[PDB]
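Written out below as structure tokens is the structure these notes cover.
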Number of protein chains: 2
Amino acid sequence: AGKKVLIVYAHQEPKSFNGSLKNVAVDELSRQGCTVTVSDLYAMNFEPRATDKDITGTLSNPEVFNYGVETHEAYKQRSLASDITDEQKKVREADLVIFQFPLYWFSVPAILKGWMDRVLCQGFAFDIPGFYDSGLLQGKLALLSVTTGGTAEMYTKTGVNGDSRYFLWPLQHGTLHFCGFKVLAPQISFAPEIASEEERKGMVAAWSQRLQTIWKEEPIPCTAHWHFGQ
Amino acid sequence: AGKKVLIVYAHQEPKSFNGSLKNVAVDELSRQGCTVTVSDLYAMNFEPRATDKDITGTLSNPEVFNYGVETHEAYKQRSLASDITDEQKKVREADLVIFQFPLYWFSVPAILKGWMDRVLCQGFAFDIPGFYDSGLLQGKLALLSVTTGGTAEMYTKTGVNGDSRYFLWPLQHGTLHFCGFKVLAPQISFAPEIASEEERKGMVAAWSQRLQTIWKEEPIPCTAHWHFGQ
Ligand SMILES: Cc1cc2nc3c(=O)[nH]c(=O)nc-3n(C[C@H](O)[C@H](O)[C@H](O)COP(=O)(O)OP(=O)(O)OC[C@H]3O[C@@H](n4cnc5c(N)ncnc54)[C@H](O)[C@@H]3O)c2cc1C
Ligand SMILES: Cc1cc2nc3c(=O)[nH]c(=O)nc-3n(C[C@H](O)[C@H](O)[C@H](O)COP(=O)(O)OP(=O)(O)OC[C@H]3O[C@@H](n4cnc5c(N)ncnc54)[C@H](O)[C@@H]3O)c2cc1C
Ligand SMILES: NC(=O)c1cc(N2CC2)c([N+](=O)[O-])cc1[N+](=O)[O-]
Ligand SMILES: NC(=O)c1cc(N2CC2)c([N+](=O)[O-])cc1[N+](=O)[O-]
Ligand SMILES: [Zn+2]
Ligand SMILES: [Zn+2]
Ligand SMILES: [Zn+2]
């Protein structure tokens, strides 16, 4: 019954284009009767650094610190910092996780990279057995809503930036698919700073309109072929 | 005709494999007579978040905050946070910048992503126009020294992770090349955790051995063909 959505938002300005895309998502999904939660990373002063402060109590090896081993153990022993577990609860209950962010160096802003590094720990999002198709977050949907500085023409195979699917690889495949997420087609709003009002409105409207039927969408085939193939 | 090297290092543990690769680089480059500087991000508690705290002067637009616009202006006016300018000084003087880090979600750890986001600002690393082959850091060399959890086999075209070059795209092309850097071949030390003592010592020695002749190397053609073929 019903659907739960978590929006992980990474922009410093509420009045930004990203802020508007996040607000439109909240409005539309809320109108549909969906349960909606937003993790406004900058407003939360979310910690991006992976450090030993992410484990409470005593480390499984206070001699040599291995973040991966320590957090996996901490997860299984319920000894992770509360900011991390708070995010994990949101992800665990979510049916769909939308990431809203401006492209920073062909990737996500560092504060959001930190959310991924720290929240998607072994035991919670993946394990030796459960990864990719068997990812622990299988059954969940993920969607990247990104805005860019460069134009769509620049993001083509022969363009200066290469195809946008090229930079999506680490995020959609290396991260989301690895954790079991079914990946919905990305929403890319190209160069809003350069675009005109009519175009910007069209972009936000396209996002809102798309959200009207997001639950009918089928995941993309998150494969090397989709990202690089023909 | 000496050379200056900056190693941007991102690992929490001095006794780690990454720590050993960083130390081997310092040892060998120092032995060669090179000038060496290391930015130990975790030890420095380096700030990864791109926020308005990065600008100390009067904002160009105090109503709507745009990180790119404000940092570009702040760079020109010299009102950027000192931690950013401290890093820019190191980069400006360096002939070669080596990034030493463990792969985190097919990318760099968030603390290092933050270094890229905040240090490589407009006016310093690139201009518009003034990117890719016209980037402001032209004449400089960059090299990614990465360690992984996955094995070399997993990081091949037919591997579950796809070819290792795929995840290098956002970093080598979208970031380094965009800023004008000539990119030297990446050094990828695969699955040291699974490797045996002998195999690990071998990977470290291979890195040190390569550094002996690093100044005779040619950069790679940082193109889509190099990364994806086809
Ligand atoms: C460190 C850093 C690295 C970057 N790396 C890359 C990169 O690798 N590749 C790349 O392509 N780009 C890159 N960029 C560009 C960056 O992605 C863009 O600046 C950003 O995505 C633009 O959107 P943003 O600020 O929301 O837009 P705003 O600048 O917030 O949006 C543009 C305009 O939209 C208007 N607007 C807001 N709400 C609405 C609304 N509801 N309806 C209509 N208009 C509205 C605003 O007032 C504004 O004038 C980088 C930027 C930084 C700071
Ligand atoms: C949040 C997160 C995300 C990750 N994402 C990915 C991913 O997307 N893809 C992927 O492949 N991996 C991923 N990993 C795996 C991670 O990259 C590896 O754990 C790491 O790179 C291993 O190296 P590191 O800790 O130095 O190794 P250590 O664990 O530091 O090294 C392994 C062994 O090397 C030994 N050693 C150290 N120095 C020497 C020396 N001089 N001679 C001989 N032995 C030595 C150590 O004692 C240790 O037993 C991720 C990890 C985390 C925490
Ligand atoms: N419009 C573009 O060329 C552009 C602009 C910026 N800018 C203003 C912040 C960045 N970038 O910073 O990485 C990257 C690109 N990019 O396309 O590759
Ligand atoms: N050894 C591996 O399979 C491995 C381990 C991890 N781990 C421990 C953090 C990650 N990863 O998290 O993305 C990825 C891989 N990878 O190969 O694709
Ligand atoms: Zn995939
Ligand atoms: Zn390139
Ligand atoms: Zn390239």
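By Swiss-Prot numbering, chain B shows 2-231, in order.
Looking at the header, which is where the method is noted, we find X-ray crystallography, 1.5 Å.
Each residue, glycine too, has its Cβ placed from N, Cα and C.
Per Swiss-Prot, FAD binding site is recorded for B:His12, B:18-21, B:104-107, B:148-151, B:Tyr156, B:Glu194, B:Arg201. B:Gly151 (FAD binding site) is surrounded by 16 other CB atoms, counting those within 10 A of its CB over all protein chains shown.
Under the three-state DSSP scheme, B:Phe127 (substrate binding site) falls in the strand class. Note: B:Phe127 (substrate binding site) has non-local neighbours B:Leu121, B:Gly136, B:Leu137, B:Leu138, B:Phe179, B:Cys180, B:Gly181, i.e. same-chain residues 6+ apart with C-beta under 8 A of its own C-beta. Per Swiss-Prot, the feature substrate binding site maps to B:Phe127, B:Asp128, B:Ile129.
Cβ neighbours of B:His174 (Zn(2+) binding site) (same chain, under 8 Å, six or more residues apart in sequence): B:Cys223, B:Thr224, B:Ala225, B:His228. DSSP assigns B:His174 (Zn(2+) binding site) to a helical segment in the three-state reduction. Among the features that Swiss-Prot reports, Zn(2+) binding site is placed at B:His174, B:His178, B:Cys223.
Packing around B:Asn162 (mutagenesis position) is summarised by its Cβ count: 21 other Cβ atoms lie within 10 angstroms of its Cβ, all protein chains included. Among the mutagenesis results in Swiss-Prot, B:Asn162 to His has the note: Loss of activity toward CB1954, no effect toward menadione. The residue drawn here is the original one.
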By a simple count of other Cβ atoms within 10 Å, which of B:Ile129, B:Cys223, the binding-site residues in the record, is least packed? B:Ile129
Of B:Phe127, B:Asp128, B:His174, the binding-site residues whose C-beta sits under 8 angstroms from some chain A C-beta are B:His174
DSSP secondary structure for B:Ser21 (FAD binding site), reduced to helix/strand/coil, please. helix
Do you know offhand how many angstrom separate B:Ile129 (substrate binding site) and B:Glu194 (FAD binding site) by C-alpha? 43
With Cβ-Cβ distance below 8 Å and at least 6 positions apart along the chain, what are the contacts of B:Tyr105 (FAD binding site)? List them in sequence order. B:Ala111
What is the interatomic distance between the Cα atoms of B:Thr149 (FAD binding site) and B:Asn162 (mutagenesis position), given in whole Å? 12
Of all the binding-site residues given, B:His12, B:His178, which has the fewest Cβ neighbours within 10 Å once its own Cβ is left out? B:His178
